[PDB]
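Structure record follows, encoded as structure tokens.
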Amino acid sequence: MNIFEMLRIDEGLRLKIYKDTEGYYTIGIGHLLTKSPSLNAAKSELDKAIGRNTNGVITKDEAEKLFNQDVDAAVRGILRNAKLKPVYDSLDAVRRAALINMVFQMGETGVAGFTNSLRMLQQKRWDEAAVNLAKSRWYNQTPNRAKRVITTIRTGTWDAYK
Ligand SMILES: [Cl-]
Ligand SMILES: [Cl-]
């Protein structure tokens with residue numbers, strides 16, 4: 001198990017524009033296209049992202065290309081972030097995957113915001129951090145995915161995904 005396979009399980013793969021849980025236009029592996037209510041604004045963005053006139057549909061390769069870009073941007077965002085970097089440095093490899101997952105889903109700014117949990121993560125107070133992370137909209141909105149991430153964080157194993 002690795003971060004790619006972990007995210008692919010969590011986000012799925014869709015070759016046609018779709019709406020996410022929040023209602024936003026998305027494509028491939030959890031790639032947010034736009035927060036705009038317009039399918040046309042989403043088709044525009046998608047065409048810009050792919051470099052071709054897609055008509056709202058892409059290939060698996062295209063989707064994988066986007067995914068590769070997003071994991072990288074996720075990683076670089078963490079390392080560039082003053083609040084995130086130190087948490088990530090302090091973690092083992094499994095737990096790092098978990099933070100990358102959060103970041104990929106909710107943005108760097110989003111995660112950087114979880115001040116109290118970041119502090120518990122750094123002090124390696126696993127159980128407590130798990131309890132605090134569940135007290136969020138994230139968990140309430142996408143509970144099954146959130147539980148998997150929180151379990152990876154608490155345990156440091158890949159059980160939840162096995
Ligand atoms: Cl892009
Ligand atoms: Cl869910």
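Just so you know, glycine gets a Cβ as well, placed from its N, Cα and C.
For the mutagenesis result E11 to A, F, H, M or N, the note given in Swiss-Prot is Complete loss of enzymatic activity. Under the heading of mutagenesis, Swiss-Prot lists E11 to Q and annotates it as follows: Complete loss of activity. What Swiss-Prot records for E11, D20 is active site, proton donor/acceptor, and it gives experimental evidence as the kind of evidence. Listed in Swiss-Prot is the mutagenesis experiment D20 to A, N, S or T, annotated as follows: Complete loss of enzymatic activity. Quoted from Swiss-Prot, the note attached to the mutagenesis of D20 to E or Q states: Loss of 99% of enzymatic activity. One entry in Swiss-Prot concerns the mutagenesis experiment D20 to C. Its note says: Nearly no effet on specific enzymatic activity. Quoted from Swiss-Prot for the published mutagenesis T26 to E: Complete loss of activity at neutral pH; covalently bound substrate. Swiss-Prot documents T26 to H as a published mutagenesis change and attaches the note Facilitates transglycosylation more effectively than hydrolysis; covalently bound substrate. One entry in Swiss-Prot concerns the mutagenesis experiment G30 to F. Its note says: Almost complete loss of enzymatic activity. The enzyme is destabilized by 1.5 kcal/mol. In Swiss-Prot, the entry for mutagenesis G30 to A states: Almost complete loss of enzymatic activity. The structure shown retains the original residue. Residues annotated as substrate binding site in Swiss-Prot: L32, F104, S117, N132. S117 to F appears in Swiss-Prot as a published mutagenesis result, with the remark: 10-fold decrease in enzymatic activity. What Swiss-Prot notes for the published mutagenesis of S117 to V is this: 50-fold decrease in enzymatic activity. A mutagenesis experiment is reported in Swiss-Prot for this position, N132 to I, and the note states: 5-fold decrease in enzymatic activity. Here Swiss-Prot notes a mutagenesis experiment, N132 to M or F, with the remark: 2-fold decrease in enzymatic activity.
Here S117 (mutagenesis position) is positioned 6 angstrom away from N132 (mutagenesis position), judged by their C-alpha atoms.
Rounded to a whole number, the distance between the Cα atoms of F104 (substrate binding site) and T26 (mutagenesis position) is 14 Å. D20 (mutagenesis position) and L32 (substrate binding site) are 8 Å apart (CA-CA, integer value).
Within its own chain, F104 (substrate binding site) has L7, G30, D70, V71, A74 as residues 6 or more apart in sequence whose C-beta sits under 8 angstroms from its own.
Fewest Cβ neighbours within 10 Å among the mutagenesis positions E11, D20: that distinction goes to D20. The Cβ of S117 (mutagenesis position) lies under 8 Å from the Cβ of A129, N132, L133, each of which sits 6+ residues away along the same chain. Note on the mutagenesis positions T26, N132: the fewest other CB atoms within 10 A surround the CB of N132. Taking the C-alpha positions, the distance from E11 (mutagenesis position) to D20 (mutagenesis position) comes to 10 Å. The secondary structure of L32 (substrate binding site), as reduced to three states from DSSP, is extended strand. Counting other C-beta atoms within 10 Å of each candidate's C-beta, the recorded positions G30, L32 are led by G30.
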